[PDB]
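Participant: This is the structure I have questions about; it appears just below.
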Amino acid sequence: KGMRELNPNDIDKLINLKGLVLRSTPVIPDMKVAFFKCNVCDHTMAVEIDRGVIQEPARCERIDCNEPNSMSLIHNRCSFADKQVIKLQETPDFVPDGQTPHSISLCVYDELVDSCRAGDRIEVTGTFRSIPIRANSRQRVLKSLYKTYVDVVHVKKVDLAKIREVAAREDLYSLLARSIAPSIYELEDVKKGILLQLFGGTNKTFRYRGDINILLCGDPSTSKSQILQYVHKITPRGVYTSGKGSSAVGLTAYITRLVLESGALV
Amino acid sequence: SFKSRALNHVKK
Ligand SMILES: [Zn+2]
């Protein structure tokens, strides 16, 4: 169901959402067990955190000590779970055409932390939750409408025999070369060159490296653009770009706000 | 004398 379709009947149900990850926090430590130590007698006791509240012992547990207000919290001996907050934007497939996309913050825990990264389109299954937020930290006073978030419980994105058999072939060079772009009429030495570029040479320690570099020139209204598109589709981790400007993607590494951005070459 | 209490470390 749509992120835009959620309503207060959902406030404790297990829901399903689809959308785009904008960013995530670093891992946030979330206390699961407080660890208390007695100032006078150095006795220690573990207290589970209940509904986010520290159930502080008012007096020391040991009846032979039983001093009031003497227990103190030892922060770095408490036990912490992992929490992370991720901001999920409404996918443009679902938006009405005349307004901004919505977004929902989602909380994700333990080994589900870093299930996704910025730019990932995902599904999540999670309980829709809501909580109040304060008017000011020095007061208990709460605003009369709650923050909403989804508290996730599942996330999801969006052979050798044949290899050696084909490797026995005699026509393999021509077979593979024509296969990179069989929709394109014969330019076969270009196709062979680009296949050899896909394979590449080798590296060495000492630098000399396995890169192979190719250029196509000649008339503009011809198959070279389609050829670049096909090798882009074939290669595992390459990119497509053009020699100047930036449609939020540019060639060179570049300093901007302060952050270094890596360009298309990098 | 001042009303006071002895608080002892040896019972730690
Ligand atoms: Zn004590």
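Using the numbering of Swiss-Prot, the residues shown for chain A are 312-469, 505-552, 557-607, 614-622, in order.
Every residue gets a Cβ built from N, Cα and C, even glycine.
Below are the features listed in Swiss-Prot for this protein:
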BINDING   A:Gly568, A:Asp569, A:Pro570, A:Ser571, A:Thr572, A:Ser573, A:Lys574, A:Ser575  ATP binding site
MUTAGEN   A:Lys574 to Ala  Loss of MCM2-7 complex helicase activity
Participant: Any idea which of the binding-site residues A:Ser571, A:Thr572, A:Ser573, A:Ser575 has the thinnest Cβ neighbourhood at 10 Å?
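Facilitator: Among the binding-site residues A:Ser571, A:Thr572, A:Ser573, A:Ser575, the sparsest Cβ neighbourhood within 10 Å belongs to A:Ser571.
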Participant: Does DSSP put A:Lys574 (mutagenesis position) in a helix, in a strand, or in coil?
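Facilitator: SS state of A:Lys574 (mutagenesis position) = helix.
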Participant: Write out the long-range same-chain contacts of A:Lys574 (mutagenesis position), meaning residues 6 or more apart in sequence whose Cβ is under 8 Å from its Cβ.
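Facilitator: For A:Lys574 (mutagenesis position), the qualifying residues are A:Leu566, A:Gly568.
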Participant: Near A:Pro570 (ATP binding site), how many other Cβ atoms are within 10 Å of its Cβ?
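Facilitator: So the Cβ neighbour count for A:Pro570 (ATP binding site) comes to 7.
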Participant: Inside 8 A of the center formed by the CB atoms of A:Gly568, A:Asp569, A:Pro570, A:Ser571, A:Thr572, A:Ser573, A:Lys574, A:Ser575, which other residues of the chain have their CB, for the recorded ATP site?
Facilitator: A:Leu566
